[PDB]
Amino acid sequence: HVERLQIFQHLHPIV
Amino acid sequence: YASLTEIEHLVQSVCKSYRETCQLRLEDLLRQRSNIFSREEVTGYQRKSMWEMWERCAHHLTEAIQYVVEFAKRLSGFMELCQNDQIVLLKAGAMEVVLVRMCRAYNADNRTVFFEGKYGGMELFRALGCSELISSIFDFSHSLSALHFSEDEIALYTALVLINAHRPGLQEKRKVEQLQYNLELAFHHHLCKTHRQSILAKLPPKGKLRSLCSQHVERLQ
Amino acid sequence: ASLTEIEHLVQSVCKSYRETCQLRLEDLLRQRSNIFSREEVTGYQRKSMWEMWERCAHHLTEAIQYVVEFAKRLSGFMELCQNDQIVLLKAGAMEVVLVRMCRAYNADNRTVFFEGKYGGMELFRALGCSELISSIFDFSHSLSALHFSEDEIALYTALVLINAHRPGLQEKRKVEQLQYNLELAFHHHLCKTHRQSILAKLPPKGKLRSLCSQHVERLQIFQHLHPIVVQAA
Ligand SMILES: CC(C)CCC[C@H](CCCC(C)(C)O)[C@H]1CC[C@H]2[C@@H]3CC=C4C[C@@H](O)CC[C@]4(C)[C@H]3CC[C@]12C
Ligand SMILES: CC(C)CCC[C@H](CCCC(C)(C)O)[C@H]1CC[C@H]2[C@@H]3CC=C4C[C@@H](O)CC[C@]4(C)[C@H]3CC[C@]12C
C-alpha cells in the first residue's frame, strides 16, 4: 500500500 | 447500466482514459528497443550508491503512480465514490497497476526494461541489493509479455485491478461492486468483440499481483 | 512542560521550515534587482488565461508539496491518524502558501518573485481577476511590514496548520495538545527574540481563511475545465 497521504497528494495536488 | 451499448461506451471511455495517461506511448517504447545501455553505462549504474539508486527509483515510481492516479480519476464512476474509497482503492491497487504497466516497457527478446531513456537488464539495479525482488518482477513482466497485451486490454485489466470491492476499508462497498461488475462485463464483452477471450485463462492468478507488490511495499523511505 | 522541551520544539519546527522553505531567503533577496522588463510583462499578459492557469497551478502545486513536507516534519504531526492529517492539510495548506508568499514579495516596488524574476501584479492580467490578485499582493505587503524572520514564519505557519478547530477531526484532543505546545513554542520564542510586538499585528485567523476561500472558488472551476499533473520531490 501507498501511504494514505501520498495517495491524497496524487488525488488532489492543489485541494 | 442495463444495456450493451452503455457497456461499449464504458469500454471506449476506459480506453481513452488509459491512452491519455499511459505515460509512455507504446509506439515510442517499441522504436526505443534498439536503444540499450552499453557495458560502461550499466557499470556506471552499478557503482552508484543504493541510496542514489533508490532516490532515482523512488522518483520514477512516484511519477508512475501519479499517472495511475490520473487514470483512476478518469474512470467513469471512480470520482463518484466517496473520498475514503478512492483513497482505499488507490493505496491498495496503484502499485499493482504500475507492475502491470511495466510489461509495456519490457522487451522479452533480451529481458531488458526501459529505464531512464534506454533499455537495460536487471543487473542495472545491482546496487539496490534486491536481486530476488528485481528478478521476481522481470519474470512476471516476462509472463505478461507472452499474452501480447493490447493497450485496450491493459486499460480494461488495470481498471479491474483498481476497482476491486474486496479492498478492506471501503465505506460504500456496494457502489464499488456496481463499478466492478460493469467493468468486468466490459472486459469480457470487449474480449469477445476482438476474439481474445483466450487471455482470460492466461492472466496472472489470484493474489499474484498482491503477493508481488506486498513483497515490495516493505521499504524504509 | 519544561522550557527545555519548548525550546527544543522551537529548534525543531525551525529546522523543519529551513529544510522545506522551497526558496532560500538569501536567494529571494539577491534576486530583487532581477525584474521583468516591460516586454517580458507584455509577453505574460499576451498569454491565454489557460496557459497562465497551467503555469500558476504548476507553481502552486509545487508550493503545496513543500508545505505538506513541512507538516510531515512537525513534531507529532505524523503521529496523528491519516484522516486528521488530511483534514489539517486541506484546511490549512493554502493559508500557509499565502503566508510563505511574503518572503518572495518585494514591498519596495510591489513585485513578487514569479518564474525566475520579480514582477508586479500586472503580470497576471490574463487571468482576469485583478481583485483577487490585488488582495494577496496587499496582504503580502502588510506582512512584509512586519519583517517576519524565517523562524517567525516557521512557528506561525505551524499554528496555521495545527488547528484543533478544523471540522472533521477525529482526535481533536490530540490536535489540541499539538496546537498548545506549538503556541508555547511560538510565544516563548517571541520573548527570547524580543518580538512579542508582532502578536497583535498578525492577521486574525479569519483573514487568511477568507482570502483563501476567495481563490479556491476560482481554482476549482479552473481545475475541472482542464487539470494538471506535476512531479514531486
Ligand atoms: C512492485 C513494483 C512496481 C516496484 C517497483 C520496482 C522498481 C524498483 C524497486 C526498488 C525497491 C527498493 C522498491 O526494491 C521500479 C523502479 C523504477 C520503476 C519504473 C519507472 C517507470 C515506469 C514507466 C511506466 O509506464 C511502467 C512502469 C515503469 C517501467 C516502472 C517499473 C517499476 C520500476 C522499475
Ligand atoms: C496563496 C493563494 C491563496 C493564492 C494563489 C495566487 C497565485 C495564482 C492566483 C490565480 C487564481 C486564478 C487562483 O486567482 C499563485 C500562482 C503561483 C503562486 C506562487 C508560486 C510559488 C511561490 C513560492 C512559495 O515559496 C511562496 C508562494 C509563491 C510565491 C506562490 C504565491 C501564490 C502564487 C502567485
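We number chain B the way Swiss-Prot does; in order, the residues shown are 264-484.
Method on record in the header is X-ray crystallography, 2.3 Å.
Cβ from N, Cα, C; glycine included.
The mutagenesis experiment B:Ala327 to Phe is recorded by Swiss-Prot, whose note states: Completely abolishes transcriptional activity. The number of other CB atoms found within 10 A of the CB of B:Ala327 (mutagenesis position), across every protein chain shown, is 20.
Counting every protein chain shown, the Cβ of B:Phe378 (mutagenesis position) has 17 other Cβ atoms within 10 Å. Here the residue is the original one, but Swiss-Prot notes a mutagenesis experiment at this spot, B:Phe378 to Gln: Completely abolishes transcriptional activity.
Swiss-Prot gives this note for the published mutagenesis B:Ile397 to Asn: Nearly abolishes transcriptional activity. Of all Cβ atoms in the protein chains displayed, 19 besides its own lie within 10 Å of the Cβ of B:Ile397 (mutagenesis position). In the three-state DSSP classification, B:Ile397 (mutagenesis position) falls within a helix.
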**Asked** Taking the Cα atoms as reference points, how far is B:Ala327 (mutagenesis position) from B:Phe378 (mutagenesis position) in Å?
**Response** 12
**Pairwise CA distance, B:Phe378 (mutagenesis position) versus B:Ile397 (mutagenesis position), rounded so that it is a whole Å** = 13
